[PDB]
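Below you'll find the structure, written out as structure tokens, and then a few comments.
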Amino acid sequence: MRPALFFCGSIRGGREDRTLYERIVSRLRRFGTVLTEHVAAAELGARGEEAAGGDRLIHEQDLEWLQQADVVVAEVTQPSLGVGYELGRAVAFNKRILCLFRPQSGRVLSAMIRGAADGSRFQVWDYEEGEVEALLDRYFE
Amino acid sequence: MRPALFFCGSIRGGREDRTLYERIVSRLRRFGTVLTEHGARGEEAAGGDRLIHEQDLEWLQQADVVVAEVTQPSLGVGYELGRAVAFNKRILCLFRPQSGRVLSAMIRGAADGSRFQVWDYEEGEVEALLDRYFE
Ligand SMILES: [Cl-]
Ligand SMILES: [Cl-]
Ligand SMILES: [Cl-]
């Protein structure tokens, strides 16, 4: 009955504010089964070069979860190759996509991502750190 | 006869990146035509971010090889590689470990040593390596 929800976010974004990713995923649990290899990706990344096979396994498993997901939820405040790639695969798999961007960070969101948005299937919601639960509530109701 | 090549990478910095990008583009020009190389964009003023996205995808679809410099984190570049995989393009990613950065596991993990390769390199050898790949 509940939709499957993939979550990822830059490894830098999660380290700079540990609470945020926890709150996003916690609130998503109100609304569906969450899939994410975020923690694994963070750790294997750190390990770097010698974690090659672990990278392969993560790629394959995230790819599996992207295919299972009904909604892909991406925190796109910090630049990330991995999040970008997932979104690209997600677009090719015809998923519904919700990107969460913090404009206060003083970054500007990639034009590739903004230009992908159509405000229906692919939405980008600009939010402030303290309103992320209200935002997810609005989207999933 | 002459393949069409897509090249992108996040230029964030001063001269060294710009120069590295120009060195890679100039080497790619020897093997084929670089679609992506032909202030504020005229594209956004003409048709917003949507037109930019459509132009990049147009070039992606036309390309025979996609080349990504993936040292610097980039949503855009990631997204291009994601779309490119879906089109079954040949992909070459170029990573510089001496940057200090750590390559996303998703990108590292995509490598299959045929259609998706990830080569590590040092700034001084990128010419020789592109030679190895295209010859
Ligand atoms: Cl805001
Ligand atoms: Cl970016
Ligand atoms: Cl490879």
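Going from the start of the chain as shown, residues are counted 1 onward.
For all residues, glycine too, the Cβ spot is worked out from N, Cα and C.
Taking the Cβ of B:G9 (5-hydroxymethyl-dUMP binding site) as reference, residues of its chain lying under 8 Å away and at least six apart in sequence are, in sequence order, B:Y21, B:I24, B:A68, B:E69, B:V70, B:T71, B:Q72, B:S74, B:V77, B:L94. The 5-hydroxymethyl-dUMP binding site feature in Swiss-Prot is assigned to B:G9, B:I11, B:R12, B:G13, B:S74, B:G76, B:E80, B:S104; the stated evidence is experimental evidence.
Experimental mutagenesis is annotated in Swiss-Prot for B:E80 to Q (Swiss-Prot position 104), with the remark: Loss of deoxyribonucleoside 5'-monophosphate N-glycosidase activity. Taking a C-beta cut-off of under 8 Å and a sequence gap of six or more, B:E80 (mutagenesis position) has these contacts in its own chain: B:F6, B:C8, B:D56, B:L60, B:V66, B:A68.
The number of other CB atoms found within 10 A of the CB of B:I11 (5-hydroxymethyl-dUMP binding site), across every protein chain shown, is 14. Cβ packing within 10 Å was compared across the binding-site residues B:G13, B:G76, and the lowest neighbour count falls to B:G13. Annotation: residues between B:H38 and B:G39 (6 in total) lack coordinates; Cα distance 17 Å. Less than 6 Å separates the Cβ from ligand 2 in the case of B:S74, drawn from the recorded positions B:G9, B:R12, B:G13, B:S74, B:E80, B:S104 in sequence order.
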